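Here's the structure we're looking at; comments come further down.
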Protein chains: 2
Amino acid sequence: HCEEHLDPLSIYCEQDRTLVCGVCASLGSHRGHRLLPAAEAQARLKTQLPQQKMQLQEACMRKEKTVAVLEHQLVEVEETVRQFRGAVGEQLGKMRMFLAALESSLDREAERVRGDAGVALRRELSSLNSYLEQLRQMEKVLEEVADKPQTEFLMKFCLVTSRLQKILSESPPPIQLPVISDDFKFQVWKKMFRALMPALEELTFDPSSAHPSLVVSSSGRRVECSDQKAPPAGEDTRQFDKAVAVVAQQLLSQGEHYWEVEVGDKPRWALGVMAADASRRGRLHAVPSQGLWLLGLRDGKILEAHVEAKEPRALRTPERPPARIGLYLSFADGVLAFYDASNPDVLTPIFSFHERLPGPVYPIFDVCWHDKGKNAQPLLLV
Amino acid sequence: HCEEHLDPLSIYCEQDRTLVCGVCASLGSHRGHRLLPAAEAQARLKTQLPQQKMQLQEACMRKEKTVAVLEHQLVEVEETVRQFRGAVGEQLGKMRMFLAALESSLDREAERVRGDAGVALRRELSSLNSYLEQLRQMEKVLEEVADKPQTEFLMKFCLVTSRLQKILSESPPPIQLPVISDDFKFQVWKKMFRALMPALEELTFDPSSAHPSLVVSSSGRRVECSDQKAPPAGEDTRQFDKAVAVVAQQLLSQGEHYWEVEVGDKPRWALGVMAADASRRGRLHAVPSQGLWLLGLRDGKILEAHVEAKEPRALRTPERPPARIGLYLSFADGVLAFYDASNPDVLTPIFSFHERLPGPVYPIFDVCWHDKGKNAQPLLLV
Ligand SMILES: [Zn+2]
Ligand SMILES: [Zn+2]
Ligand SMILES: [Zn+2]
Ligand SMILES: [Zn+2]
C-alpha cells in the first residue's frame, strides 16, 4: 500500500513525521532514522488528546472572559455617558430655570405696577370727565338763562356768578418711574455669578465639643461668644483643652454641600480649616501640611494667610470690609468654596487651594477669645 | 309786581347785592342804600360776559392740556413697558441661546465619542466572534478523528496544530474616558465668561495721521515698527510730531460694542483714554479733567494709574505678562470694560471707573518708541 514499495505505511518516523514502509524506513530518505509502530502511535494520540482539549478550552475561556469584560466595560461606559447626560441636563435645569423664573417674576412685578398706575390714571380721567360734564351742562343752562323770558332773565345772574367763582376756588389738586438702563445687563450678570449658588440644605448644630468660652442656644441654631466666667476645660473623646471650638452634627465628607452664614468685623483672631493629621492644642502656629490651615484677621480689614509653607502670607486690602460668607464643599478636585458676598446678590471670589491635598477635614469652628468682651458676634441659619 | 311793594323790581342794590324795586330800594331793607337802573344792568351783563367767558374757557383749556399731557406720558409708559419687555427678551435670547448652542455642541461631541467607542469595540468583538467560530469548526473534526480509518488519523496533526497555536497567540492589546467631574464649576465658568461676549464690531484703521516711522499693512489690520527714518511730516489736527501714533476712521459713540485684540510681549508702554476735544500735539499733554486719563506700565509687569491728582493709584502686581485683551464700550454710565483673555475661553478682569463721564473719545492707542528694536512687535484683530 506504499504505491512505490507496496508495504502499507505502518511505521511513524518521529524524526521526520513520515509514514513509512520497509524500504522507506530502511534507506532512501530515512537511512538512519527512528521507527515507531502504529499501535503505540494510536496510544500516544489517545494520550496527547486530553491536554490539547484542555488547551482549546482554556483558550476559549480566555477569549470568553475578554469578551465579557469588553461588554461589561461597554455597559459601564454607556452608563457613565447616559448618567452625565442626565446630570448635565440637571445643571442646566437649575441655573436656566432659576433665571427664567426670576425674569418672569420681574415681568409680573412690572405688569402689576403698570396696572396700578393705569387704574389710578383712569380714576383721574373719570373725575376730570365728570368736571367737564358739569361744565358743559351748566354752560348750556347759562345759554338758556341768557336767552329765556325777559323779567327772570333780568333777575337770575347772581347764582351762576357765585357758582363760577366758587368752582374756580374749587381748585383741582396738583411720579414713580423706574425705567431700565444699559448697566443692568452687566450688573445682572455679576448677580448671576452670585446666583451660581444652589438652594438651602439640612441645618442642625452639635454643641457636644463646646469648650466653655462661647455660648450656643435657640435649639442649637443661635451661636455667639461672651465671658460668663473662666472655668477650666473639660474633655471628651474628641474634645480639646485650650482650642475652644464647636462642631455641627452633619458629617458627609464626600459629594457636595453648601450654605451661607454671616460674621462681619471682629477685632482680632485666627481660624481656618482642620483635619486630624495635626496637633489640636493651643494657639500655636500650626503647619497646614498636616491639615490645619490658618488665616488671621485684625481691624476687620487686615488678613494674613498662614500658607502651606513656613510663614504667613499678605492679602491685598479689598475696597470694602467683608460682610457675609458662603461655604460649599466637594472632594473630587479639592473643591473648596468659602467666599464673601457682602450683599447676597453680589459676589467676587477670595481664593482657593489649587493644590490637591484631600485631607478629610472635620466641620468644627471657633474664633479667638473675648478679651473683656469685644468678640461677641452671633450666627444662625436660613 | 314786588309782592311786598307791588313795583316791578327794577333797581339793583349793589350795596346789598339784592335785586329790588322802587320802594324796595327806597325803604324796607335798603332805606339808604345804592341803586342801579337794571337796564344798564342788562347792558353790564352783555358787556361783562366776554372776560368771564375767557376765564371759564381757560379753565377748560387747563383741563384739556392736563389730560393730554397725562395721556402722552401714559402712551410713553406703555411704550416703555412693551419695549423693555422686548429688550429683556433680546438679552434672554442672546445669552441663553448662546450657552444652549455650546451645550448642544458638547452633546454632539458626546454622541460621536459614544459612536466611535461602539465602532472600535464592535470591530474587535466581530473579529473575536470569527475567531470563536473558527475554533468551534476546527474542534468539530472530533468525531471523524476519533472514529475514522487508522492511518490518516495517525497522520494528519501537525499543520493544523501549528495554525491553532498561531491564531491563539495573536491577541491584540488595547481607556480614554473623559466623563464630567466637579471641576465643572471652574472650567464651565471660564467658558461661560468666554460666552459672555456680544457680537464683533467694525474695525478699520486710518493712516491719515500716521507719523512716518512705523508701518501698517494687511488691509489696514496688521501694524508693526521699523526705522527707515523719522522725519516730522506735514501735521494735521490729530497728527503728531515726536509721539508717533495713528488713528482709526470709525467713530460710533453710541450703543454697546465689543471686540478682541492681542498684545504679546512689549518692553514698556502707557495707555488710557483720549478725546478729540482736547490737544493732540507734541508729547500728548493729556488733561484727565477732559477725559484724557493716563496709566503707565514698565518692565512688562508694573502698571500705575495716574489720577489727575498727587498720588496715582496702585494695581497689584500681576503674575503674568499680558497675552490678549477684550474691550467693551457702552454709553449709559460710561461703561468701560477691558479684560485679559490669554486664550479666548479664559478671562481675568482688571478694574473700572464707576463714575459717569460721557467724554466723547477718539479711538487711538500707541506704544513708546522703538528703543533698540525691542518695540517692533505687530498687531492684528480676531
Ligand atoms: Zn516505501
Ligand atoms: Zn526519516
Ligand atoms: Zn319792593
Ligand atoms: Zn340795600
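Since chain A takes its numbers from Swiss-Prot, the residues it shows come out as 85-258, 263-470.
So how was this one determined? The header says X-ray crystallography, 7.1 Å.
Placed from the backbone N, Cα and C atoms, the Cβ positions cover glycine too.
A sphere of 10 angstroms centred on the C-beta of A:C86 (mutagenesis position) encloses 15 other C-beta atoms. Among the mutagenesis entries in Swiss-Prot is A:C86 to A, noted as: Does not affect homooligomerization.
Under DSSP, A:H89 (Zn(2+) 3 binding site) is assigned to coil, being neither helix nor strand in the three-state scheme. Taking all protein chains in view, 15 other C-beta atoms sit within 10 angstroms of the C-beta of A:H89 (Zn(2+) 3 binding site). The feature Zn(2+) 3 binding site is assigned by Swiss-Prot to A:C86, A:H89, A:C105, A:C108.
The annotation that Swiss-Prot gives for the mutagenesis experiment A:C97 to A reads: Does not affect homooligomerization. DSSP assigns A:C97 (mutagenesis position) to a strand in the three-state reduction. Cβ contacts within 10 Å of A:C97 (mutagenesis position), excluding its own Cβ and spanning all protein chains shown: 18.
Positions annotated as Zn(2+) 4 binding site by Swiss-Prot, on the basis of a large-scale study or a structure entry: A:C97, A:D100, A:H114, A:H117.
While the structure shown retains the original residue, Swiss-Prot records the mutagenesis experiment A:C105 to A with this note: Does not affect homooligomerization. Annotation note: A:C105 (mutagenesis position) sits in a coil segment as assigned by DSSP. For A:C105 (mutagenesis position), the same-chain residues that are 6 or more apart in sequence and have a Cβ closer than 8 Å to its Cβ are A:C86, A:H89, A:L90, A:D91, A:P92, A:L93, A:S94, A:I95.
Applying an 8 A CB threshold to same-chain residues 6+ apart, the list for A:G106 (mutagenesis position) reads A:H89, A:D91. A:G106 to R appears in Swiss-Prot as a mutagenesis experiment; the accompanying note says: Impairs binding to phosphatidylserine liposomes.
According to Swiss-Prot, the experimentally introduced change A:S110 to R is described as follows: Impairs binding to phosphatidylserine liposomes. Cβ neighbours of A:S110 (mutagenesis position) (same chain, under 8 Å, six or more residues apart in sequence): none.
Quoted from Swiss-Prot, the note attached to the mutagenesis of A:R207 to E states: Enhances ubiquitination activity; when associated with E-57. A:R207 (mutagenesis position) falls within a helical segment according to DSSP.
According to Swiss-Prot, the mutagenesis experiment A:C242 to A carries the following note: Dominant-negative mutant that abolishes homooligomerization and function in membrane repair. The Cβ of A:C242 (mutagenesis position) has 12 neighbouring Cβ atoms from other residues within 10 Å, across all protein chains displayed.
Distance between Cα atoms for A:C97 (mutagenesis position) and A:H114 (Zn(2+) 4 binding site): 8 Å, as a whole number. Missing residues between A:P258 and A:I263: 4. Distance between their CA atoms: 12 Å. When secondary structure is read from DSSP and collapsed to three states, A:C242 (mutagenesis position) falls in the helix class. Considering only the recorded positions A:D100, A:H114, A:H117, A:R207, A:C242, A:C108 (Zn(2+) 3 binding site) has A:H114 as its nearest partner by CA-CA distance. The recorded positions near ligand 2, defined by a Cβ under 6 Å from one of its atoms, are A:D100, A:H114, chosen from A:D100, A:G106, A:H114.
Every protein chain considered, the tally of other Cβ atoms within 10 Å of the Cβ of A:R207 (mutagenesis position) stands at 10. With a threshold of 8 Å between Cβ atoms, the mutagenesis positions A:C86, A:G106, A:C242 that neighbour chain B are A:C242. Sitting within 8 Å of the Cβ centre of A:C86, A:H89, A:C105, A:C108, and not among those site residues for Zn(2+) 3, are the Cβ atoms of A:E88, A:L90, A:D91, A:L93, A:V104, A:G106, A:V107, A:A109. Calculated from their C-alpha atoms, the gap between A:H117 (Zn(2+) 4 binding site) and A:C242 (mutagenesis position) amounts to 161 Å. Look at the binding-site residues A:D100, A:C108, A:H114, A:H117 and count other Cβ atoms within 10 Å of each Cβ; A:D100 has the fewest.
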